Amino acid sequence: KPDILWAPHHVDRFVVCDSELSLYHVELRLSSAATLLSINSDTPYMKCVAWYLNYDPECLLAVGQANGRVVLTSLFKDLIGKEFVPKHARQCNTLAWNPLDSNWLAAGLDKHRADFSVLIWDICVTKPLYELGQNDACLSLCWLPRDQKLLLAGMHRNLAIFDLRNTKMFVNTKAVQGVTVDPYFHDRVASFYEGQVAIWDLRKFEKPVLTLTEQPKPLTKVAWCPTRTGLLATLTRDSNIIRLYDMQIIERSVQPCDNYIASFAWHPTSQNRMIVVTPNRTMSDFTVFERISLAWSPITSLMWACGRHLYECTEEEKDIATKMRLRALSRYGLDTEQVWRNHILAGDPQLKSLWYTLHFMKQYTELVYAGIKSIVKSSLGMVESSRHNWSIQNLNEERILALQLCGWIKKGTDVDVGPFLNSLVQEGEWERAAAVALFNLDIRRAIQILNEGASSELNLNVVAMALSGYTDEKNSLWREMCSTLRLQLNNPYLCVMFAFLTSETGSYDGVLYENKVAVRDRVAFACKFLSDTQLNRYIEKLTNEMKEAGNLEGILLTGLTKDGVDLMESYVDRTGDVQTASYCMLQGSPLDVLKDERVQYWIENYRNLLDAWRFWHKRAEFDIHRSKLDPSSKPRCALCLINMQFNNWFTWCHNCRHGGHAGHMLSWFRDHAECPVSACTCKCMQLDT
Amino acid sequence: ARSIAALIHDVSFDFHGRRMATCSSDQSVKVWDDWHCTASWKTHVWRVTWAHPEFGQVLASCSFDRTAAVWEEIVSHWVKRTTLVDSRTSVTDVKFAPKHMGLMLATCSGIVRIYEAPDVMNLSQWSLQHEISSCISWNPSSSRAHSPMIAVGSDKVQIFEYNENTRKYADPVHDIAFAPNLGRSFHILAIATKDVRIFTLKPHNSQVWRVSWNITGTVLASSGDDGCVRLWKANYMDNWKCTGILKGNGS
Ligand SMILES: [Zn+2]
Ligand SMILES: [Zn+2]
Ligand SMILES: [Zn+2]
Ligand SMILES: [Zn+2]
């Protein structure tokens, strides 16, 4: 059976014992790669290998041959090729160099008539310095780390503890193979028989204290962990998983290789290294690693805890948890003066169109809060234009308000979109201005905007030329190709202009259902060209399209009503934004709608959520802002002895009921940690912490 | 990353995330509040999680000695006002109930010893108001339309809801975590098993470990035997997706 044995030193070197010795260097591909440094094949039929614990010379392998001869091969030149030979030849089962004295080489041999089995050699052909154990077979050897001379030998039927001072406590059991004393607990020993591994107690060496789980296949190697606080990894024959039965007894398994494992080796120096050698010499280094006890923090830090080290990730995208922190740090939402600038204070197209919509509702107020859909229910007196007449007051009282909520017209009854066009040209939106100007039945202004835009900052010139050829003939050449070629235009606003132009009057489905154009523009367009029967059906379709999709731009249509809660519920479900949910549902919403369980609970989370971030003062601003918008959601000082601008506050301690002026009390507690009144031990300031 | 000084069996933050409670492998629990150990306890601790601050700085420790110790704030070496040692078996975990439902602690040993303290100021008395017989997860829902629910994991998740009408509660799983709702109409369940599983309840390639939910329940941290604390999150299609991998050793 091939074996892997880490060297006591040279933490980058190891030897993979096989039919021929081979020393590798950790730099095949171990994980890391292994580079062969030496190969010894002069010791055939090797059955036991043990490192020389003394530093000089390094790489000295005591190769126990099958004939009993121990060859100190060098994988102080005197200790090279030494051929310690027993009195009678027989198999050499186990070898173990004493850690206290690294020049003894305890050798375990098979049975014989009258020859000692466990021979304690002397490194210095030779003669044993100590010969203990007769007419038996020492299957395993393990020097006790504490005592200088006590080798616990696993004989044929007993775990004899040979005392070299007087050549012996024996416990007759069937578990006598692979004795390994756990280093950290010097009073605990291990031994495996067949498929069962037993844990012993040297202080109570009468019966095995614990008998671990019996694996089906027989165990091949049981080795303690010199890195952890007790982890007896238990290899099993024809098993690809190292059953690390921790005796600390939580059982864990690790499968570092896809094939069977011959023998593993814990690294004495490296923190729990698991060099694994397959029968095909597939030397793979695995790592155990303790279970990670993750636990998030309100600041989104994963305090990864592996072993005895706390590795804080510290948020090592813009997640919603992280997003709200920057929003609240900039007083998001609370700046209810330039509501259109709230999204700017937010640092999103959905949020940008939402705050503009809420600004327009705030602007008009200074039934509108019921949304576009409820406003257009009572709209009556709709007329359809059969032919596009190129040049607003004819619209209903509901329609003109709807355009204002869409921003197309300024605050008032002025039937014009001219001021809106100038802002768009100033804002740089040149393709949107042409569409908005065209939708008010003005080709020439649309051409002028495109021509003016193309002049500054040249495709808009051609679009102006393309727009100038609007022909209403049913089978015209222009409508034949412009309708087909409109889909090959980059800007959506250019596409809808030709879609609206080439569409048969009455059914403007080429523009009403273009998701790349802002909903406000489509709704504003719909209020102007759709009849009452068509508009109500279309708005009900668009309302439900933002209702389920959780679109913030649908606040324009849904409004701050029972449906608005449903829409904003979908937005929370899709994303998880309650900070936007709380502020928007507080800005002008009616008492009955704001009294709903969902909207009240949305506030309850954000306040509780904002508490975990230590933003108490920021939260205090929200509660003050919430209370105004939602009315339904409403002795003598011990130092100066004066009976009852902040210094005049009267501090009352909840523990000892003592206190006085804030200015006096803070001064006393600044340098002291006791209640100033006599015969009082209460630490008023330090108690709350 | 930053390997601050500290084997911690379980490390968990408080509500504010400014103090860390760590349960060492030597049967000791420390309040590591630059995290410097500001306390020492010797415990009696499989899991140590804080309580809600308005209820006091109470740390619940689940031990292997068939007890669930609760160390209450008495200023430092906190004094155990109460000791929930009535559990016949070892308490696998001790996670406090959400603040809306009162002072309740769950010890899913299978006996869910839901100890309730009628007196907030005097928590020394623990009353097993409910007892339903590996992982204990609490539903953070506080809604009038959402009844409180208690989840129990077995080493496979059953949610027991205290029905108003009856006034009574009615791959191996390693840890179950309920995401904070924040007004959601559905609950997201994260269960630690051979494979990380995420499920929606609307009214590592190895053995996973104690996964936790962020303060908003959107970004997920799932840990397993692979040794890498993989960070997970949602996607544009409202589906779970990988968002990053963090190294335990700090690399
Ligand atoms: Zn005074
Ligand atoms: Zn006092
Ligand atoms: Zn005073
Ligand atoms: Zn006091």
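Residue numbers in this text run from 1 along the chain shown.
Cβ coordinates come from backbone N, Cα and C, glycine included.
A:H661 (Zn(2+) 2 binding site) falls within a strand segment according to DSSP. Among the features that Swiss-Prot reports, Zn(2+) 2 binding site is placed at A:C640, A:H661, A:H664, with the record citing experimental evidence.
Within 10 Å of the C-beta of A:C653 (Zn(2+) 3 binding site) we count 18 further C-beta atoms, all protein chains included. Taken from Swiss-Prot, the feature Zn(2+) 3 binding site applies to A:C653, A:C656, A:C684.
Contacts of A:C680 (Zn(2+) 4 binding site) defined by a Cβ separation under 8 A and a same-chain sequence distance of 6+ are given as A:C656, A:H658, A:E674, in order along the sequence. The Zn(2+) 4 binding site annotation in Swiss-Prot covers A:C656, A:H658, A:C675, A:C680, and the record cites experimental evidence as its basis.
Quoted from Swiss-Prot for the published mutagenesis A:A466 to E (Swiss-Prot position 560): Impaired assembly of the GATOR2 complex. The C-beta environment of A:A466 (mutagenesis position), restricted to residues of the same chain at least 6 apart in sequence and closer than 8 Å, consists of A:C482, A:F498.
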Quick check on the binding-site residues: of A:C640, A:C656, A:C675, A:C684, whose CB has the lowest count of neighbouring CB atoms inside 10 Å?
A:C640
What recorded positions among A:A466, A:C640, A:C656, A:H664 have a C-beta sitting less than 6 Å from any atom of ligand 2?
A:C656
What count of other C-beta atoms do you get within 10 angstroms of the C-beta of A:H661 (Zn(2+) 2 binding site), across all chains shown?
21
Listed binding-site residues with Cβ under 6 Å from ligand 1, out of A:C640, A:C656, A:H664, A:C675, A:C680, A:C684:
A:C640, A:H664
Cβ contacts of A:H664 (Zn(2+) 2 binding site) (under 8 Å, same chain, 6 or more positions away):
A:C637, A:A638, A:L639, A:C640, A:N647
Should we count any of the binding-site residues A:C640, A:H658, A:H664 as near ligand 3, judged by a CB under 6 A from one of its atoms, and which?
A:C640, A:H664
Would you list, in sequence order, the residues of this chain other than A:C640, A:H661, A:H664 that have their CB within 8 A of the centroid of the site's CB atoms, where the site is the one recorded for Zn(2+) 2?
A:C637, A:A638, A:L639, A:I642, A:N647, A:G660, A:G663, A:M665
Can you give me the residues near the recorded Zn(2+) 4 site, meaning same chain, not A:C656, A:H658, A:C675, A:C680 themselves, Cβ no more than 8 Å from the center of the site's Cβ atoms?
A:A638, A:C653, A:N655, A:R657, A:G659, A:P676, A:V677, A:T681, A:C682, A:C684
Using the CB centroid of A:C653, A:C656, A:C684 as the Zn(2+) 3 site centre, which other residues of the same chain sit with their CB within 8 A?
A:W652, A:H654, A:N655, A:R657, A:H658, A:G659, A:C675, A:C680, A:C682, A:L687
Checking the binding-site residues A:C653, A:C656, A:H661, A:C675, A:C684: which ones have Cβ within under 6 Å of ligand 4?
A:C653, A:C656, A:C675, A:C684
Cα-to-Cα gap, A:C653 (Zn(2+) 3 binding site) vs A:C675 (Zn(2+) 4 binding site), nearest whole Å:
9
